[PDB]
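Participant: Shown below is the structure under consideration.
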Amino acid sequence: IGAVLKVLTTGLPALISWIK
Amino acid sequence: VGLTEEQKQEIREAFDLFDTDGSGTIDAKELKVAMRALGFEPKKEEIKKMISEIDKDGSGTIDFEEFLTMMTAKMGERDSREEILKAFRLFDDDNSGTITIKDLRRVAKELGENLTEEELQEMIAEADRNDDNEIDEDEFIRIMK
Ligand SMILES: [Ca+2]
Ligand SMILES: [Ca+2]
Ligand SMILES: [Ca+2]
Ligand SMILES: [Ca+2]
């Protein structure tokens, strides 16, 4: 759960807002 | 997260099994007879290298504590894998077995993000490594780890 949350909450928007 | 008692005892019994003379230590000859029964059919050079990696006190043999430290780190690895793969399957939207451009289109929607097909294929190609435009379990595990 800590893995997954940390991907979605922080890892994903960081990666997304990069390609932007 | 830490070894269970049940696992501690399984590793012991697996130890005592590999240790066929009861020496307290697994020698290079016992390791190869154990690796075959584990299906394996390994080469002398590999056995040697196994020995050198698991051995910590220069005996050129594996005692229980060296074996336990190794099994501890393998199970640790195996459980981090199983845990990254729970997430994989979130991203494998259609449960196909691999994350493809379709899976990421859909994920992208479900996050209310409008990313282009081109913006998404880049992702695939970074994590991709057998040139199939897919992200399989090992590729995902890799770009996490
Ligand atoms: Ca032995
Ligand atoms: Ca040793
Ligand atoms: Ca898929
Ligand atoms: Ca691939």
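For chain A, we keep the numbers from Swiss-Prot: what you see runs 45-64, in order.
Cβ coordinates come from backbone N, Cα and C, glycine included.
Quoted from Swiss-Prot, the note on the mutagenesis of A:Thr53 to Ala is: In MelP5; increase in size of pores (10-12 monomers) that form at lower concentrations of the toxin; when associated with 65--A--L-69. The mutagenesis experiment A:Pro57 to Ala is recorded by Swiss-Prot, whose note states: Loss of flexibility in the center of the helix, is twice as effective as melittin as a hemolytic agent but has very poor voltage-gated pore activity in planar bilayers and voltage-dependent ion conductionce is supported only at very high ionic strengths. Where Swiss-Prot documents A:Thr53 to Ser as a natural variant, the accompanying text is: In melittin-S. Looking at Swiss-Prot, the entry for natural variant A:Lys64 to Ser says: In melittin-2; possibly an artifact.
Burial and contacts for the listed features, if you can.
Facilitator: Around A:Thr53 (mutagenesis position), no same-chain residue six or more apart in sequence has its CB under 8 Å from its CB.
DSSP gives A:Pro57 (mutagenesis position) a helix state. Counting Cβ atoms from all protein chains shown, A:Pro57 (mutagenesis position) has 13 others lying within 10 Å of its own Cβ.
Mapped onto three states, the DSSP output places A:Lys64 (variant position) in coil.
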Participant: Quick one: pull the CA-CA distance for A:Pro57 (mutagenesis position) versus A:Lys64 (variant position), whole Å only.
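Facilitator: Their Cα atoms are separated by 11 Å.
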Participant: Including all protein chains displayed, how many Cβ atoms other than that of A:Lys64 (variant position) lie within 10 Å of its Cβ?
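Facilitator: Excluding its own Cβ, the number within 10 Å is 9.
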